[PDB]
Amino acid sequence: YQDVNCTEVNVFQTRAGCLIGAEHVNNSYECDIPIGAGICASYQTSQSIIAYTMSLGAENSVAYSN
Amino acid sequence: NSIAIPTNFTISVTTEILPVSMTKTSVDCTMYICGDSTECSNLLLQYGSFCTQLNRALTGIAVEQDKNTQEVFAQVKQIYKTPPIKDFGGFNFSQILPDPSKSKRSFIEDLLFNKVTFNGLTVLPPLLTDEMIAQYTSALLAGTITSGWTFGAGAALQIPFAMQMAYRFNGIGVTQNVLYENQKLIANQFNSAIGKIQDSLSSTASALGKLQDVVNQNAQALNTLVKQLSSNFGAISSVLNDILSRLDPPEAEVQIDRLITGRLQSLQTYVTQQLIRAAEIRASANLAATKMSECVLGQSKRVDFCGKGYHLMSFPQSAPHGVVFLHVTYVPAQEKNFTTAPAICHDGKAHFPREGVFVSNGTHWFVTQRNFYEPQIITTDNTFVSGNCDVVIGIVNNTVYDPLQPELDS
Amino acid sequence: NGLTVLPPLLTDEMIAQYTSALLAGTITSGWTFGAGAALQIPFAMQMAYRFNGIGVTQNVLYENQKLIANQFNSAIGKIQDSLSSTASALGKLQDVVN
Amino acid sequence: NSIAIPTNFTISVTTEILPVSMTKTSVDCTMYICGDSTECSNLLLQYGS
Amino acid sequence: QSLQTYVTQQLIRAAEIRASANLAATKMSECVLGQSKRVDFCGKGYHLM
Amino acid sequence: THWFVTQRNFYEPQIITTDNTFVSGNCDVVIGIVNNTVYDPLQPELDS
Ligand SMILES: *[C@@H]1O[C@H](CO)[C@@H](O[C@@H]2O[C@H](CO)[C@@H](O[C@@H]3O[C@H](CO)[C@@H](O)[C@H](O)[C@@H]3O)[C@H](O)[C@H]2NC(C)=O)[C@H](O)[C@H]1NC(C)=O
Ligand SMILES: *[C@@H]1O[C@H](CO)[C@@H](O[C@@H]2O[C@H](CO)[C@@H](O[C@@H]3O[C@H](CO)[C@@H](O)[C@H](O)[C@@H]3O)[C@H](O)[C@H]2NC(C)=O)[C@H](O)[C@H]1NC(C)=O
Ligand SMILES: *[C@@H]1O[C@H](CO)[C@@H](O[C@@H]2O[C@H](CO)[C@@H](O[C@@H]3O[C@H](CO)[C@@H](O)[C@H](O)[C@@H]3O)[C@H](O)[C@H]2NC(C)=O)[C@H](O)[C@H]1NC(C)=O
Ligand SMILES: *[C@@H]1O[C@H](CO)[C@@H](O[C@@H]2O[C@H](CO)[C@@H](O)[C@H](O)[C@H]2NC(C)=O)[C@H](O)[C@H]1NC(C)=O
Ligand SMILES: *[C@@H]1O[C@H](CO)[C@@H](O[C@@H]2O[C@H](CO)[C@@H](O)[C@H](O)[C@H]2NC(C)=O)[C@H](O)[C@H]1NC(C)=O
Ligand SMILES: *[C@@H]1O[C@H](CO)[C@@H](O[C@@H]2O[C@H](CO)[C@@H](O)[C@H](O)[C@H]2NC(C)=O)[C@H](O)[C@H]1NC(C)=O
Ligand SMILES: *[C@@H]1O[C@H](CO)[C@@H](O[C@@H]2O[C@H](CO)[C@@H](O)[C@H](O)[C@H]2NC(C)=O)[C@H](O)[C@H]1NC(C)=O
Ligand SMILES: *[C@@H]1O[C@H](CO)[C@@H](O)[C@H](O)[C@H]1NC(C)=O
Ligand SMILES: *[C@@H]1O[C@H](CO)[C@@H](O)[C@H](O)[C@H]1NC(C)=O
């Protein structure tokens, strides 16, 4: 629900508004289904829709030395 | 016979600012035209698909602002980061690499974000937060700084920055010993040129104007859209509730059909102007995505595409609704006159330079690279032969130095 | 009937002063005037660097510079004839006016 | 086993034409819709912006 | 609607001219001020000037 | 302990030689310079 204030009727408040029916995960993945403000959703393991901040890629310390 | 050749150079840094995305504004034509007013809704639905094709059209614009933001910044395969020791050959990126002490924007990106400024309306959030644009631009920075063009074309192969700039100098036709003999000067020229930007974005407002215009056009398009709710359009009141109090349905439904005709033409105006504006901004997002692939992820041979002067490299800095490129350019300096010739006659053969240009200090003669006077004695190791003194106009008589004959004479 | 036509900022004479400067930059100083200062270079040598940039070695200009002057001069005359005989080339401007 | 290599060249001077600017035509909204009529102008202001 | 039709045609025709002015600005920067190595961008044959 | 020269975009280790190298100035100005021989493809021929 876009911009609504999340006591306005599994249940959660993204920056984009209230997301119902998906679990918020302390993890990140590629942005499978977009939602906005860095939040995305995907279908994962027992299966559910999960919601998370997207990941921009593998972090890589290029092994620079002079 | 007259040529001028630079004795010296200035590395200069220039700022190019490009729009990338509008605000993702969307407007319910139901609540804009009618809104908590079923007597109007029952009238509006008779005009058929118009409100559905407006919601669909502004939704197309909204999704495209995230495609534009994606195609400019999300070019990099991985989130590269720098080692702890900043041993970049004495070049100093302090203003432009991210501050761990803050979003983790860089110093120059903060100065960029510091210099840019309700019924039926909605504003959707962009898909990449400003912090995610700052992580993508840090990946683009640290990729470019540690691995040259290679992260744009495969793996991020590391190289020392003193040698990365030697490839960039070699690429503009300036022989790489010109870098190595001058690397302390060149680091000081680069560093103080980013310093001039760190001043300019703090003291002066004019640079961000090209992003501020994207903001000002949208705020004026929405104020104009909302002020059109107050207009009469020939109905007895512009307030929808006044008609739905003061008049019975047989008159009120004709009065409302004037308002619906008006409030529908204000939306068709705004949505057409936002479709046109989105095409204008998408052409700048495609220009930005191009400049990032060609000038950051590469080195551009394209004249005045990445600033005046020959392009060494460039750095992206995020900005609200846009991108900023710090283009780095060799600009030639301190030219001197010399007599020149296309070729020389030595024992009657015409000798031509392999890559350089022939020049004279009034008396003797030298080859040099064209972009920086570095005279070298005219040997067989820096010339090639074709034909004889007849066929070339203005061929000079001068000695060529054979480099074998001193060795063989021993 | 409420219709009006504003003048362009640059007059067509001032546009001819810009094209004149771009000609003089390109003829006297090669590509250099795009990168900063106009470093002069003789035009026969400028064309040897234009040739060298496309993988034809400098001697192939210098051994043939009389032929290349005549080919170029011929081709410039052909453009005056081609513009003079038919307006159809300017059809991309004329469509915008129409 | 075979390549063709050009034994000569032709310099060509191909011409290309590009449009750059429109005529800067501006039309006044009121003098177009209403001409000099004060009564039409007072009705035109009911359509707002 | 007669005026707003013409303005909407001109906003689209202006963008078709901006797309062409940007191409003419690009061809001047690369092909007058420089020597492009971009095939067919500046005439058939290999570009000299 | 010993050094090679290669093209940049594919590993092909040649010997460091007077055909594939050029000179400018004495050591001290190049920050990070190293010590190695440069083979000469023609200077051994004094004996023959
Ligand atoms: C043009 O460039 C040449 C570079 O070869 C200049 O000639 C060279 O100049 C140096 C000194 O600058 C000469 O060596 C020194 O000459 C003085 C003369 O008093 C002597 O005391 C020293 O023991 C030493 O020999 C060098 O011989 C000379 N080379 C040649 C081939 O002539 C030249 O001066 C420059 N400018 C002009 C106007 O010619
Ligand atoms: C560059 O050096 C060449 C070779 O020394 C110079 O060209 C040659 O100049 C000589 C006289 O200095 C010419 O020989 C004379 O020819 C006349 C007839 O023209 C004859 O009566 C004399 O007995 C004598 O043989 C020679 O023909 C000429 N060769 C050519 C190919 O022109 C040249 O002048 C020098 N140029 C410069 C810019 O220093
Ligand atoms: C390379 O191609 C060019 C054309 O792109 C050739 O240029 C000109 O070609 C004509 C023949 O098609 C030459 O005509 C001959 O000229 C002499 C007098 O110079 C005349 O007596 C003959 O009856 C005949 O018409 C013309 O000379 C030539 N232009 C120049 C300035 O050379 C060129 O011939 C080609 N290169 C070679 C090696 O043939
Ligand atoms: C890189 O540039 C920064 C400035 O952007 C330099 O940092 C300054 O260094 C002096 C001397 O250590 C300090 O007194 C200043 O407080 C520093 N900050 C500023 C904003 O001036 C830094 O020294 C440069 N060199 C390196 C290798 O980092
Ligand atoms: C080339 O230009 C640089 C500056 O861009 C010159 O370096 C300056 O040299 C003077 C003394 O001649 C010093 O006072 C300055 O401190 C130097 N500036 C910098 C930024 O280091 C250099 O001398 C010039 N000359 C040549 C032949 O390269
Ligand atoms: C450069 O141009 C000059 C003309 O400006 C050419 O002609 C010679 O010019 C010198 C004086 O600069 C005179 O002493 C000669 O007598 C002129 N030649 C003739 C045939 O009279 C000159 O040949 C040109 N040089 C080059 C290198 O192209
Ligand atoms: C390369 O090796 C030479 C010796 O073969 C080094 O030169 C000596 O360096 C010491 C440094 O304290 C001086 O005391 C000597 O006088 C130098 N001898 C000569 C002949 O110059 C040189 O420093 C080495 N270079 C590098 C970059 O390692
Ligand atoms: C509603 O939104 C505001 C911020 O816009 C926030 O302060 C408030 O806590 C929200 N309401 C609830 C129930 O959290
Ligand atoms: C490379 O790193 C080492 C670290 O001790 C340093 O001594 C050396 O001067 C550096 N070389 C260059 C060319 O930066």
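Quick note: numbers on chain B are straight from Swiss-Prot, i.e. 710-811, 813-827, 855-1147, in order.
According to its header, this structure was worked out by electron microscopy, 3.4 Å.
Backbone N, Cα and C atoms are what each Cβ position is placed from, and that goes for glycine too.
Natural sequence variation is annotated in Swiss-Prot for B:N764 to K, with the remark: In strain: Omicron/BA.1, Omicron/BA.2, Omicron/BA.2.12.1, Omicron/BA.2.75, Omicron/BA.4, Omicron/BA.5, Omicron/BQ.1.1, Omicron/XBB.1.5, Omicron/EG.5.1. Here the residue is the original one, but Swiss-Prot notes a natural variant at this spot, B:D796 to H: In strain: B.1.1.318. As a natural variant entry, B:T859 to N appears in Swiss-Prot alongside the note: In strain: Lambda/C.37. Among the natural variants in Swiss-Prot, B:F888 to L has the note: In strain: Eta/B.1.525. The residue drawn here is the original one. Among the sequence features in Swiss-Prot, the natural variant B:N969 to K is noted as follows: In strain: Omicron/BA.1, Omicron/BA.2, Omicron/BA.2.12.1, Omicron/BA.2.75, Omicron/BA.4, Omicron/BA.5, Omicron/BQ.1.1, Omicron/XBB.1.5, Omicron/EG.5.1. Swiss-Prot lists B:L981 to F among its natural variants, and the accompanying note reads: In strain: Omicron/BA.1. B:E1092 to K appears in Swiss-Prot as a known natural variant, with the remark: In strain: Theta/P.3. According to Swiss-Prot, the natural variant B:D1118 to H carries the following note: In strain: Alpha/B.1.1.7.
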Tell me the Cα distance separating B:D1118 (variant position) from B:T859 (variant position), rounded to the nearest angstrom. 72
When each of the variant positions B:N764, B:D796, B:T859, B:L981, B:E1092, B:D1118 is checked against chain A, which show a C-beta distance below 8 angstroms? B:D796, B:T859
Sort the variant positions B:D796, B:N969, B:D1118 by C-alpha distance from B:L981 (variant position) and give me just the closest. B:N969
Students should find that the Cα atoms of B:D796 (variant position) and B:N969 (variant position) sit apart, in Å rounded to an integer, by 69
Tell me which residues of the chain lie with their Cβ under 8 angstroms from that of B:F888 (variant position), as long as they are six or more apart in sequence? B:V785, B:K786, B:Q787, B:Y789, B:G880, B:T881, B:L1034
DSSP says B:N764 (variant position), in three-state terms, is helix
Provide the number of Cβ atoms within 10 Å of the Cβ of B:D796 (variant position), excluding the reference atom itself. 14
According to DSSP, collapsed to three classes, what secondary structure does B:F888 (variant position) have? helix
Candidates B:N764, B:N969, B:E1092 (variant positions) - the one closest to B:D1118 (variant position) by CA: B:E1092
Does anything in the same chain, at least 6 positions from B:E1092 (variant position), have a Cβ under 8 Å from its Cβ, and if so what? B:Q1106, B:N1119
